[PDB]
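Let me begin by presenting the structure, written as structure tokens, before commenting on it.
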Protein chains: 2
Amino acid sequence: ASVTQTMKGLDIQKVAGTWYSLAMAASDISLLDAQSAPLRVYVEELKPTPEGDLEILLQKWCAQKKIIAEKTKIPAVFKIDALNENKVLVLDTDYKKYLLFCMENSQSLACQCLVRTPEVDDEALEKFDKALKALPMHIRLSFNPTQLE
Amino acid sequence: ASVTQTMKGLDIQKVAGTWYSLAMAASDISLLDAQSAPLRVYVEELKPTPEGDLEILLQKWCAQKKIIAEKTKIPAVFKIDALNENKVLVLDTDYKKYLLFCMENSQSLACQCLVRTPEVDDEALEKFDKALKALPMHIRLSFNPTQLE
């Protein structure tokens, strides 16, 4: 992906709190085509620190995971400093309703559409679809309302 | 789905021969979100009979399967008479390049875009995307050129 695509003027503090993963897309099928695929994870909560890092509460196959994404020089880009280099890229958010982001396997690329509340609305899903057009995506997933919880 | 969506004036004889599954979509994630999901099958060959039925050579997880789809009153709609009622619905084809079809769990619905040859072209993928707009699809899959074989 390009920095052109990442978010401008992100305030990390305002993304705090509860989120729900409404849809996912990935550049290769293997990343999402099974409950136990490595990036088939559901964001539960986001928690900025006072130091500007991003704590991420995930659900996997479900287990609770916690990962820390440290800030980098580029804003809206965060580094999950595990053994295998993974970046978190925030593409866009209005903070109060939706948040789009991707994960890069520093090649592969999985993105998500996050919503604050399962409120009936499709701004997120529209804006997400409109951002994925510019990226190569080979698998694409949307969760119905019984899938949320 | 509706009969409005199925193909008009299908000649079953002209779909004979080799095909490749370039993309799949389904109404529920579970139908395709794993190599061993029940409708994660790849058409290898189609073989009309002189009696107007449709033999279907599939690849699964890969194993070779063979299933017979018998003709019904509605043309372009075929019945896979197994224990669990499954219909095959041909939505459209020009015979010489693409073929779109769905499978119904008489509720659930998985469709595919089939091409004659991995020839670089995107009529099939365009016409497929344009037919899926009218159907509820929650998982969506496209195969790159190393995935074909």
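So for chain B, numbering is Swiss-Prot's, and the shown residues are 17-77, 82-126, 131-173, in order.
Cβ atoms are placed via backbone N, Cα and C, with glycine included.
In the three-state DSSP scheme, B:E61 (variant position) falls into the strand class. B:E61 to Q appears in Swiss-Prot as a known natural variant, with the remark: In variant D.
Around the Cβ of B:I72 (variant position), the same chain contributes B:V59, B:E61, B:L62, B:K63, B:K86, B:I87, B:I88, B:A89, B:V108, each under 8 angstroms and 6 or more positions distant in sequence. Swiss-Prot gives this note for the natural variant B:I72 to L: In variant W.
Its Cβ placed at the centre, B:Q75 (variant position) has 14 other Cβ atoms within 10 Å. Looking at Swiss-Prot, the entry for natural variant B:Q75 to H says: In variant C; found only in the Jersey breed.
For B:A134 (variant position), the same-chain residues that are 6 or more apart in sequence and have a Cβ closer than 8 Å to its Cβ are B:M40, B:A41, B:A42, B:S43, B:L47, B:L48, B:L55, B:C122, B:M123. Variant annotation in Swiss-Prot: B:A134 to V, described as In variant A; the structure shown retains the original residue.
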Please report the DSSP secondary structure of B:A134 (variant position), reduced to three states. strand
Between B:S126 and B:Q131 the model skips 4 residues. Roughly how many angstrom lie between the two CA atoms, to the nearest whole number? 6
